[PDB]
Structures are given as C-alpha cells and as structure tokens.
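**Student:** The structure's right below; bear with me while I get my questions together.
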Amino acid sequence: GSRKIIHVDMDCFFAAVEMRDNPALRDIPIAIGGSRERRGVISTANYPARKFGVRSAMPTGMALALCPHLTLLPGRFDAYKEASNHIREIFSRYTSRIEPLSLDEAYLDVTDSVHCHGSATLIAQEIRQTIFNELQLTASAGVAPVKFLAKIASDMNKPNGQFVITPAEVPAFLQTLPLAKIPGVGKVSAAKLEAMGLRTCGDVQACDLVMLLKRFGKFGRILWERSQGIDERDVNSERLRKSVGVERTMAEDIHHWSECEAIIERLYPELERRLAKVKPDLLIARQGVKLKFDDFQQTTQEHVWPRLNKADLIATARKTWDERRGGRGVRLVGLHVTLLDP
DNA sequence: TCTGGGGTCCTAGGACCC
DNA sequence: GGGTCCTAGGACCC
Ligand SMILES: Nc1ccn([C@H]2C[C@H](O)[C@@H](COP(=O)(O)NP(=O)(O)OP(=O)(O)O)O2)c(=O)n1
Ligand SMILES: [Mg+2]
Ligand SMILES: [Mg+2]
C-alpha cells in the first residue's frame, strides 16, 4: 500500500512577497534580515542576491561583504502570514490532510483524493498554478510515496517547478542521495557520519542497524529507515503549538542588571499579547527565561508556573544573571512559556 | 564577517512513585 | 529497576 505525498514550498518566500508588492525590488539583490550594526542575520534572500552567495541563517556582516549593494529589509510578517493562510485555504480545496511545517511549507496526503484522476502530479501542478494566480507568487513541489522523499523532491526543480519520485525510482534515487539532504541531519551529524565514511544512503544500507543504534540511538534507526526509503510518518493536520517565547539580541553586549531589567520590561508586554491570542486567561504550564553570553553559551531557567507572571520572570532572570554570568557580556535576553498539555 | 527569532524533538540525571 | 515528571541543554528546521 503506497501513499501519495506532496510537499509544497514557496520559493524565496519573504523575498517573493516583497517583490510582488514592490516591483522595483525585482531584478536587484535584496534580503530580509537585521542590520550589520544590529548584529542581525539574513532570513532569506532573492535570487539576484543568492548569485553573490547570500544564504539564510547567515550573518548580515558576511552578507554585505559578499554583496555590498544588498538591499536590507526588516520584513512584514502579516503580509507573509496572509499569504500563508491563503495557500492553506488553496490546499484545503484539494484535501483536508494538510500538515503545515511553517508559513511557506505544507505536506499534503492526496492518496484518497479523487480530484485530478488521482494524479498527485496534476494535483501539485494545479496547486502551483492557482497559487501563482490570485497571489502572484511562485511555489515549488515534490511528489513521493513518503514525507522526506517529497521534501527532498520539492527543492530539485525550484524555483517554479516540481519533481516526482515514483516507488520504482526510489532505490536508484537513494543510492547517491547524500545523508545531509535528509531533513534532521544538520552539520554535526553529517560530520560524524562522514568521519566514519558515511556520505550517502547507499553507504548506510551496507551498515548494521545494531551498531547504528549503539552510536546514534533512535536517530540511527531514523537514518537506517530513511536510507531504506522507509518513512511511515503519517501526515498529521492535528498538530498544535506547544510553547511560545520572545527574545532579543541588543546591538552591544550589556553588562549591568539594570540594563537586563530594562530589556525584560520591553519583552513582557510582547509575550503577553502573543499568549493572549491563543490563551486569554494567560494560563500556562511553565514559564522561564533565557540569556546568552559573549562566549555564546546559552542558559535557560524554566519552572512550573500557573500563569504568565512578569515579576517572577524578572526574579528568575536576576537569579540567572547572578548565578551564572561569571562576568561575561550578554547579547540576548529572552522570555519563554510552555503551554498546557491539551 | 561573527553569528535572529520562532519553534520542534531528543537526551539524561534526580526526584518521586511502585 | 521501570515509568514519568522536572529541568537544562543540544541539534535541527524555517
Ligand atoms: N534559517 C531560516 C530559514 C528560513 N527562514 C524564513 C525566510 C524564508 O522566506 C522562509 C521559507 O523557508 P525556506 O523555504 O527555507 N526559505 P526560502 O523560501 O527562501 O527558500 P527557497 O524555498 O526559496 O529555496 O523561512 C528564516 O527566517 N530563517
Ligand atoms: Mg521552506
Ligand atoms: Mg521555500
């Protein structure tokens, strides 16, 4: 019993919406992120800017060093959110079985759909179309019998394209598929696997599951499965937010508690308004805080607590500030809450 | 050039329970 | 000693 999964992905999502709305931004390098002086990074960039080597999650310092004409934008989340909602409604026209992964992404299970002669390919294509219509933005797609494979597929013919992997193509596909392409294998893991000669799924198929479990625990099992092409992960649609936090990095490190306090004062209303949106009584399971120093180490203090309370956060933030700052500078203050379990 | 902010999931020791 | 809650931290993703 094979399934039909479609990963839809908006390309250069933030950038795209900026360009739709401002056509002057179209053929010149632009990016969303914090400024040089604000210690910020790039959220995303448009394709003119990628040309120069500008990637997401990358320090704006490096970004301008690479592309001095870069246009920096602060970004408008309601605009992106509005787009998101729209594209999710568009998904809803084709299935209910929809698992968003973020603003711009979603898994669809279309197996039991009778829309386009059960053609997942025509479904994805009809979805990329109608998204370009009524939004004037561009989406890419990947079709596969499972989640991860559809995900890797969605970035194969981007921008403005889609890629299908049938079960017959799968084994061939996995052979040369590098482990780092698998979602959940970042830099560190990739580096351990390389260090033991593992680069592609091909390489792990020849490995022993026992040893892989000994070395990576449950992550080994995951690897092994994904390598065999196995991904029994069901598309969900029922998933819910488990937590919420608000954090900030200042332009210069701060050294006095008064300043840390001054930060918390400004962060709390934010955290409150945001939590109210989904929990008007403000009733939480745990709250707590977060500092990160100059030596970038990051500590968090969080405890059980009935309802978002400002002074407690201030208190525990002072404890934290004393009991483990050892004279280091501080670059970010952050508040956090863990929502109740329903 | 020097490292966001919003999240998820996983691990692991002690506490606590049986 | 096996669950499970508590807290801290790390790797990962968008
Ligand atoms: N590290 C990251 C990665 C993505 N993002 C945001 C900005 C992007 O517009 C958005 C979409 O995620 P993404 O698909 O990884 N990025 P983007 O859509 O630009 O990549 P492509 O799909 O265009 O290749 O998430 C971020 O803020 N920080
Ligand atoms: Mg994406
Ligand atoms: Mg995208």
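FYI, residue positions are counted from 1 along the chain as it appears here.
Method reported for this entry: X-ray crystallography, 2.7 Å.
Cβ atoms are placed via backbone N, Cα and C, with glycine included.
Sharing the features that Swiss-Prot gives for it:
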{"type": "ACT_SITE", "residues": "A:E105", "note": "active site"}
{"type": "BINDING", "residues": "A:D9, A:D104", "note": "Mg(2+) binding site"}
{"type": "MUTAGEN", "residues": "A:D9 to A or H (Swiss-Prot position 8)", "note": "Loss of function"}
{"type": "MUTAGEN", "residues": "A:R50 to A or F (Swiss-Prot position 49)", "note": "Loss of function"}
{"type": "VARIANT", "residues": "A:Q125 to K (Swiss-Prot position 124)", "note": "In strain: ECOR 35D"}
{"type": "VARIANT", "residues": "A:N133 to S (Swiss-Prot position 132)", "note": "In strain: ECOR 34B1 and ECOR 37UG"}
{"type": "VARIANT", "residues": "A:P171 to S (Swiss-Prot position 170)", "note": "In strain: ECOR 37UG"}
{"type": "VARIANT", "residues": "A:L177 to F (Swiss-Prot position 176)", "note": "In strain: ECOR 37UG"}
{"type": "VARIANT", "residues": "A:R226 to C (Swiss-Prot position 225)", "note": "In strain: ECOR 59B2 and ECOR 60B2"}
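Quick one: where do these features end up spatially?
**Tutor:** Other C-beta atoms found within 10 angstroms of the C-beta of A:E105 (active site) number 18, with every protein chain shown included.
Spatially close to A:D104 (Mg(2+) binding site) yet at least six residues away along the chain are A:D9, A:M10, A:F13, A:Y80, A:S84, A:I87, judged by Cβ distances under 8 angstroms.
Following the DSSP three-state reduction, the secondary structure of A:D9 (mutagenesis position) is strand.
DSSP assigns A:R50 (mutagenesis position) to a helical segment in the three-state reduction. Neighbour density for A:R50 (mutagenesis position): within 10 A of its CB lie 17 other CB atoms from the protein chains shown.
Shown in sequence order, A:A141, A:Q162 are the residues of the chain, 6+ apart in sequence, with a C-beta less than 8 angstroms from the C-beta of A:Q125 (variant position).
In this structure, A:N133 (variant position) belongs to neither helix nor strand by DSSP; it is coil. Of all Cβ atoms in the shown protein chains, 9 besides its own fall within 10 Å of the Cβ of A:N133 (variant position).
Look at A:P171 (variant position): DSSP puts it in a helix.
Its Cβ taken as reference, A:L177 (variant position) is surrounded by 20 other Cβ atoms within 10 Å in the chains shown. In the three-state DSSP reading, A:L177 (variant position) counts as coil.
In the three-state DSSP assignment, the secondary structure recorded for A:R226 (variant position) is helix.
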**Student:** So if I take the recorded positions (A:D9, A:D104, A:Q125, A:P171, A:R226) and measure from each Cβ to the nearest atom of ligand 3, which come out below 6 Å?
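**Tutor:** Cβ under 6 Å from ligand 3: A:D9, A:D104.
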**Student:** Please list, in sequence order, the residues in the chain of A:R226 (variant position) that are at least six apart in sequence and whose C-beta is under 8 Å away from its C-beta.
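**Tutor:** Looking at Cβ-Cβ distances below 8 Å from A:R226 (variant position), excluding near sequence neighbours, one finds A:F148, A:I182, A:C201.
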**Student:** Between C-alpha atoms, which of these recorded positions comes nearest to A:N133 (variant position): A:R50, A:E105, A:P171, A:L177?
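**Tutor:** Closest recorded candidate to A:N133 (variant position) by Cα: A:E105.
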**Student:** Cβ distance under 8 Å to A:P171 (variant position), same chain, sequence separation 6 or more: which residues?
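**Tutor:** Non-local contacts for A:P171 (variant position): A:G229.
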**Student:** Is any of A:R50, A:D104, A:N133, A:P171, A:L177, A:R226 (recorded positions) within Cβ reach of ligand 1, i.e. under 6 A, and which?
**Tutor:** A:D104
**Student:** Give the three-state DSSP assignment (helix, strand or coil) for A:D104 (Mg(2+) binding site).
**Tutor:** coil
**Student:** Whole-number answer please: how many Å between the C-alpha atoms of A:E105 (active site) and A:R50 (mutagenesis position)?
**Tutor:** 20
